[PDB]
Structure formats: structure tokens, C-alpha cells
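Below is one structure, written out as C-alpha cells; the observations come after it.
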Amino acid sequence: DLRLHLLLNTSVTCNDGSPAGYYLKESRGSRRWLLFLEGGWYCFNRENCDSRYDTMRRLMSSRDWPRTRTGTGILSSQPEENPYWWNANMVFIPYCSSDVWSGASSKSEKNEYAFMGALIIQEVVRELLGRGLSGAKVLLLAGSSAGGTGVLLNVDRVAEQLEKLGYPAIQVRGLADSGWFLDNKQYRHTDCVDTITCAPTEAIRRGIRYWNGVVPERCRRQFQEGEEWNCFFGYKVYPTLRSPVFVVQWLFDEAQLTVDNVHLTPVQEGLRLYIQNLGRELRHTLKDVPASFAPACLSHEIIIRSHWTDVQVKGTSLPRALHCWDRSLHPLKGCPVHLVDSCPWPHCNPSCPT
Ligand SMILES: CC1CCN(Cc2c[nH]c3ccccc23)CC1
Ligand SMILES: CC1CCN(Cc2c[nH]c3ccccc23)CC1
Ligand SMILES: *[C@@H]1O[C@H](CO)[C@@H](O)[C@H](O)[C@H]1NC(C)=O
């Protein structure tokens, strides 16, 4: 049950200029630290950010944040719920920048909102070092959905940040949940004229300009000016990262089907082959990712659900795979790290959530 701390450096703000922050449950008998990045879409122009402020203000402001918040799934401190890291120091960073954790722009004359996702992370790490992070041995940067993509964009900074601050011995790692998207062909098409018709490739390219967005340097050097949107897609940015990153991704992610303009509520040849192709292509992008967990389910997010221990791939649950990943960073008999389903339809894995 984690306690809120608003950032001491008041220049690092949410969208509306209110200070950003983090929730902390500290565990003095542990040198392990878990920093979780919240998700929740994004906004890429004035009009859609304005609408988001009326109906999703908690994702744009700290004004109405509660003082405590309860830890779930991987953020739980009970072994029964969290077999993986129940005794670790727990940190939940709320997503109030609407920029996929990439922005570095302040509010001012010329900017109605601030987009400081990359700087919010950066400062949480700084202030945590004065609360015990200085004695850590592993820092696991995790996140779900837009926070999952934020892990891929930010994990190597946090590594580079801690070396420049004199902490080269802390091992920085990443855990990206449901943030591994494909810029594939859509099932039905629309031109980018408003929020709901703009495909993520077009929406992200406009967002980076609007946010002053920042991407990892090696990926930036590959795709070069004005093609930085490529680095928000996992299979393109992952090969540029030096930190160890574990990738969790449903094969038939609900958010991926949404941006592909697919709805499930009588499926035919047209759509059957489309859905089957989607599972095939994302399985392909994971073939050479040594640490991964990809079940054949229709869902979205998992690592902070309380029942995250129920899903299995080839008999191995997600908390076990993460524990096997820790062992491999010291192949392991009966303790695998690469777990990708091979059956081709949603919920062909019986452990899929209902
Ligand atoms: C201190 C908080 C931030 C400001 N206020 C609303 C507000 C004033 N100006 C704005 C510009 C952009 C977005 C929101 C606002 C709510 C509480
Ligand atoms: C709660 C869900 C979180 C993920 N978001 C989609 C998304 C976030 N960042 C992206 C970058 C590229 C393509 C899609 C996305 C959907 C809402
Ligand atoms: C506060 O944060 C801003 C934004 O990153 C940074 O430029 C500034 O140096 C910080 N100030 C202090 C005292 O850490």
C-alpha cells in the first residue's frame, strides 16, 4: 500500500503544470527496486488533449490524486499474489504526461500543456537515490501499455543516468508489458483527419513534434531526422538497446486490434485470415527475443492484475519466467525464459483470462 510523494523539483510537471510524483513502498531488507510506468493512450493535438482533460484528468494532473494507492500483481508485497518480487522496493509512477513517456517540453506562452514524460522518469530516479536507491543492486523499469512502450524508450537513459551519477554497479533492466505494437496494414482504412481516424504511425509523428519527443540515441541515428516515430515500435527499437529487456505481449492484443479497426462481437474468411496473420507476424518479431512471454489470448495488460499468476505458456507461468530470467542474468533445466505460443486463434491457450 504505497504512499504518494510529489516531486520536490516543481519544474517537472504533469500536463496542466501541477507537479508530478510517485508512490513508494520501501523495503529496507531488500536491494531490489521496481519502478512501474502507468499506461493510458496519449494525446497529439490541442483539441484531443482538451477533451482528455475533461474526462481523463487524472492522466493529465495531480490535483485529484489520492494519498495512498494499493499495490497489485507485481507491485504486491504478499508472496501469494506476487511470487516474483514480493520483498522488493515498490514504486508506481503515474502517467500524467500523455506522451508515451517521451516528452521534454514545458508549458509556457506557446505551449498550452507540458509534455515531460522523459524528464519525469528522470527526476524520480534522482530523488529515490536519497531514499535508499543508492544501495540497490538491480533496478527493474517496468510498465504496461503506453508505459510498456515507455520502458523501451527510456531504459537505456536510466542506465546512462546512473553511471553519470556514479552508480555503475546498479544493474538496470526493463520489463515491457503490452507495449510491443506492429505498424501493420489495417483491416479497414481511414485518412488522418481527426483523433479516431489517425493511424498510430501518423499520430505518433505529429505527437513527437507536439511533445518535443525524445527517442533512444542509437535508434535515432539509424532512422534520422523526422523518422523518429519508427522508434516507438518495439521490433525496431529493441535491437538498438543494450540493457536486458523482457517482453510480455499477448499475440492478439486488444489495443492492437483497435488501432487496426477490428471489433469482435460471425467471423469469416475475410477477418479470419487477418487475425491469423496478426498472430503470425508478431510471433515472427519475437523469434529472436531471448526473454519473452507471448500467450495466444485476446486481452490487454497483465503484470499489475492480481490474477497475473494464472496464465501459462507451455506449462510455465509469468512469475516463473521472470524468476528464470533473474537466474539467467547471474540455459536452465526446466526454467525457461523464451515462451511464445504457436497455436493460431484467440484463446487456444486454455489459461487465457476470462
Ligand atoms: C494547478 C492545476 C493546473 C491548472 N488548473 C487548470 C489549468 C489552468 N491553466 C491550464 C492550462 C492547461 C491545462 C490546465 C490548466 C488545474 C490545477
Ligand atoms: C491503455 C493502452 C495503452 C497503449 N495505447 C496505445 C499506444 C501507446 N503508445 C503507442 C505507440 C505506438 C502505437 C500504439 C501505442 C493503447 C491504450
Ligand atoms: C529540475 O528539473 C528540470 C527539468 O529536468 C532540470 O532542468 C533542473 O535542473 C532541475 N533542477 C534541480 C535543482 O534538480
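Chain A uses Swiss-Prot numbers throughout; the residues present, in order, are 88-352, 355-419, 428-451.
Quick check of the header: X-ray crystallography, 1.9 Å.
For all residues, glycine too, the Cβ spot is worked out from N, Cα and C.
Per Swiss-Prot, the feature active site, charge relay system maps to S232, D340, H389; the stated evidence is experimental evidence. Quoted from Swiss-Prot, the note on the mutagenesis of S232 to A is: Abolishes enzyme activity. Unable to mediate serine depalmitoleoylation of WNT proteins.
Here the features listed in Swiss-Prot are placed on the structure.
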{"residue": "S232", "record": "mutagenesis position", "CB count, 10 Å": "22"}
{"residue": "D340", "record": "active site, charge relay system", "CB count, 10 Å": "25"}
{"residue": "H389", "record": "active site, charge relay system", "CB count, 10 Å": "18"}
Could you tell me the whole-number distance in angstrom separating the Cα atoms of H419 and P428, on either side of the 8 residues that were not modelled?
12
On the three-state reduction of DSSP, what should I expect for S232 (mutagenesis position)?
coil
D340 (active site, charge relay system) to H389 (active site, charge relay system) - Cα separation in whole Å:
6
Quick check on the gap: 2 residues absent, flanked by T352 and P355. Distance between their CA atoms in Å?
8
Separation of alpha carbons, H389 (active site, charge relay system) and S232 (mutagenesis position) (Å):
8
